[PDB]
Amino acid sequence: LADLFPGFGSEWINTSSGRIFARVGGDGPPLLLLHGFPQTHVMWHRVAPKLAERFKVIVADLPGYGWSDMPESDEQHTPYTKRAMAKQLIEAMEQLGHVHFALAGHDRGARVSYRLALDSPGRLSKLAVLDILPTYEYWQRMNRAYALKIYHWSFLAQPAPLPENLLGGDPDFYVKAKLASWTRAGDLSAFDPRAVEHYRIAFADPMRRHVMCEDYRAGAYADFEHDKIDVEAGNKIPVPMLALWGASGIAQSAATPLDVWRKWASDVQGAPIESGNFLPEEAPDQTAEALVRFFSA
Amino acid sequence: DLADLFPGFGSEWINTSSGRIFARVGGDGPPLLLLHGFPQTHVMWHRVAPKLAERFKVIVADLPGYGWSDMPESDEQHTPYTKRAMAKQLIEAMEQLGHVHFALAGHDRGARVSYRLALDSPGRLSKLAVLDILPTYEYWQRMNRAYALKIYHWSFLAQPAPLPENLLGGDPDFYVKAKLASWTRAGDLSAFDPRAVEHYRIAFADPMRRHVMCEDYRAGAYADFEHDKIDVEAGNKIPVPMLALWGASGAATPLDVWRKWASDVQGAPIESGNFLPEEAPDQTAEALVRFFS
Ligand SMILES: [Cl-]
């Protein structure tokens, strides 16, 4: 597997829930970057070096993803809920001496990030979420058209071992089709082939695929319920926030993303970027710029 | 080899403009067509067909593209596997036997063929029974988080090819057996005759047969929905005397829903999961015999 972060160090950080793997680079204010599905920390490789010119950049594998440990799940999928992932990543940052930091997340990692902001706003100076609406908002928008357009939220959330067994026969095909289909152009051209190999190797491990299904099971159940409590309480994130999304991604599928986030946060700015669902790879210069500008302000 | 589960029934290949329909044919008296659903074949009727054939001429057909029926070549709109098209093909098949007015009971996908048949060509039917369904339009109208999770396969199997085909190919025996078990009251395969399960497994083992099933669900998400929506908007109701049966463990009651779609409908829950004719054969046969008599 290629080293896509030339000069960055590597850390295996202990937490009560297992080790978090991270690449670490740069210097300055602390900035944690969190990937999503079906990727690993290396999805940040085209923006992390630029960010590292201004920040101490921590590029972490989510709990159970990449090279992070995989805690055993339970009937409520607890370790792969965004609430639990956020707690674990807070522990990991404390191991490095970071008790207040900047955070940008993409996809599942962005879900960890806004949940972190709702549960523990004191931990964050500023927050960026990329290519998402809150989990509650996707489920509220569930109708025939949305069900057909983003089937995998219900598919991967089916009780084990149904999706696990379906994914086993030809995992390469499934993950490569997902990566391609969620891009602007519908192919793999937006990705560094070396990055695709990272994603493919991760997805080739049945234990890693099980974690991804547990992630989506949490997304269908406890994560949704946690979100529901906040929205029905009128709780908003007070942390200064940035929302970025690909204009061809599913966050804007049947919604105006900045309007959605204004329901969830009291100090949020936002913008689209011409891209599918993989902003930091499809539009790295624009993404990196928007992030540097936001976290520097 | 596969077991013969229809003693006294003949085996017929019926010609149509779209391909042969396979059927087991038994009994005498008024004609009654029985239509199965997914992921099964005509053999799911093996426990209630004999009771029915006591009073009726019973035709137990494989749906177009299913079981031993031929597989018509599909198209971009999944036309031959739309319920409108399947109904036209089965009407042609019945005409080959000289049946132009007949009784009809369907289950699951076959029940969707059946109410679509009734909407398009009510003159074909004396009486109609539908087992364990609501109209396709109603399912999609109900498709919120709870339903998206419960009947995920309506969206999964409808994804553009080859996504579901590719996934189903790895271990088809597990998928079909899990579907069969998961939709019963028992949660296992104990409600089924193992010989019937082998019929379902063998059919599902064929990639061409699984592709047909995905085309069926693609039609269900698109053209079938639009056909239903036209009727809903026009206020069209089925005039054919109608019976709706459903499994009690498989919102407005089903009969409340069917009364919006039909002007003469009776109905009853039976303690059962989805597969009424196998989980609750005696009660299903008795209810059908009484209805169709
Ligand atoms: Cl159905």
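Using Swiss-Prot numbers, chain A covers 4-300, in order.
Determination method: X-ray crystallography, 1.5 Å.
Backbone N, Cα and C define each Cβ position, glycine as well.
The annotation domain 'AB hydrolase-1' is assigned in Swiss-Prot to A:32-270.
Among the sequence features in Swiss-Prot, the mutagenesis site A:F40 to A is noted as follows: Reduced catalytic rate. Minor effect on substrate affinity. The Cβ of A:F40 (mutagenesis position) has 24 neighbouring Cβ atoms from other residues within 10 Å, across all protein chains displayed. A coil conformation is recorded for A:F40 (mutagenesis position) in the three-state DSSP classification, outside any helix or strand.
For A:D110 (mutagenesis position), the same-chain residues lying six or more positions away in sequence with a CB closer than 8 A to its CB are A:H38, A:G39, A:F40, A:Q42, A:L133, A:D134, A:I135, A:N280. DSSP gives A:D110 (mutagenesis position) a coil state; it is part of no helix or strand. Among the mutagenesis experiments that Swiss-Prot reports, A:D110 to N is described with the note: Loss of enzyme activity.
Annotation source Swiss-Prot lists active site, nucleophile at A:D110, citing experimental evidence.
Long-range neighbours of A:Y219 (mutagenesis position) (same chain, six or more residues apart, CB within less than 8 Å of its CB): A:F40, A:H155, A:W156, A:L159, A:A160. The secondary structure of A:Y219 (mutagenesis position), as reduced to three states from DSSP, is helical. The fluoroacetate binding site annotation in Swiss-Prot covers A:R111, A:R114, A:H155, A:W156, A:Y219 and is backed by experimental evidence.
Under its mutagenesis entries, Swiss-Prot includes A:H155 to N with the note: Reduced catalytic rate with fluoroacetate, but increased catalytic rate with chloroacetate. Minor effect on substrate affinity. The Cβ of A:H155 (mutagenesis position) has 19 other Cβ atoms within 10 Å, all protein chains considered. In the three-state DSSP scheme, A:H155 (mutagenesis position) falls into the helix class.
As a published mutagenesis entry, A:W156 to H appears in Swiss-Prot alongside the note: Reduced catalytic rate. Reduced substrate affinity.
Taking a C-beta cut-off of under 8 angstroms and a sequence separation of 6 or more, A:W185 (mutagenesis position) has the following same-chain neighbours: A:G252, A:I253, A:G279, A:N280, A:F281. Secondary structure from DSSP puts A:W185 (mutagenesis position) in coil. For the mutagenesis result A:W185 to F, the note given in Swiss-Prot is Reduced catalytic rate. Minor effect on substrate affinity.
Where Swiss-Prot documents A:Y219 to F as a mutagenesis experiment, the accompanying text is: Reduced catalytic rate. Minor effect on substrate affinity.
Within the same chain, the residues at least 6 positions away from A:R111 (fluoroacetate binding site) whose Cβ sits under 8 Å from its Cβ are A:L37, A:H38, A:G39, A:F40, A:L65, A:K85, A:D218, listed in sequence order. For A:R114 (fluoroacetate binding site), applying a Cβ distance below 8 Å and a minimum sequence separation of six or more within one chain yields A:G39, A:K85, A:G108, A:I135, A:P137, A:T138, A:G222, A:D226.
Sequence-ordered, the extra residues of this chain that approach the fluoroacetate site, with Cβ no more than 8 Å from the Cβ center of A:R111, A:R114, A:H155, A:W156, A:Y219, are A:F40, A:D110, A:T138, A:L159, A:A160, A:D218, A:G222.
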